Amino acid sequence: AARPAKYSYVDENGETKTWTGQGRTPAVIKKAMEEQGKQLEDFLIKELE
């Protein structure tokens, strides 16, 4: 078994942090959903079946 996260996001220089979908939505993911109209697939790195 493994846990290589589920999503990844940026701040300035490149990829900065990652997330699994557990708990409160990360601030950049939240702002992308609400102020850029995005969905999680823009940040997804593994599987979303």
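We number each residue from 1, going along the chain as drawn.
The deposited model was determined using solution NMR.
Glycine is treated like the rest: Cβ placed from N, Cα and C.
Now, the feature entries from Swiss-Prot:
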MUTAGEN   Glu12 to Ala (Swiss-Prot position 102)  No change in DNA-binding, in fragment 91-137
MUTAGEN   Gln22 to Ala (Swiss-Prot position 112)  Reduced DNA-binding, in fragment 91-137
MUTAGEN   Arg24 to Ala (Swiss-Prot position 114)  Considerably reduced DNA-binding, in fragment 91-137
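Annotated features, which come from Swiss-Prot, shown on the structure.
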{"residue": "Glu12", "record": "mutagenesis position", "Cβ neighbours (10 Å)": "5"}
{"residue": "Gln22", "record": "mutagenesis position", "Cβ neighbours (10 Å)": "6"}
{"residue": "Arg24", "record": "mutagenesis position", "Cβ neighbours (10 Å)": "6"}
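In the three-state DSSP assignment, the secondary structure recorded for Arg24 (mutagenesis position) is coil. If you measure from the Cα atom of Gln22 (mutagenesis position) to that of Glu12 (mutagenesis position), you get 24 Å. If you measure from the Cα atom of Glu12 (mutagenesis position) to that of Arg24 (mutagenesis position), you get 22 Å.
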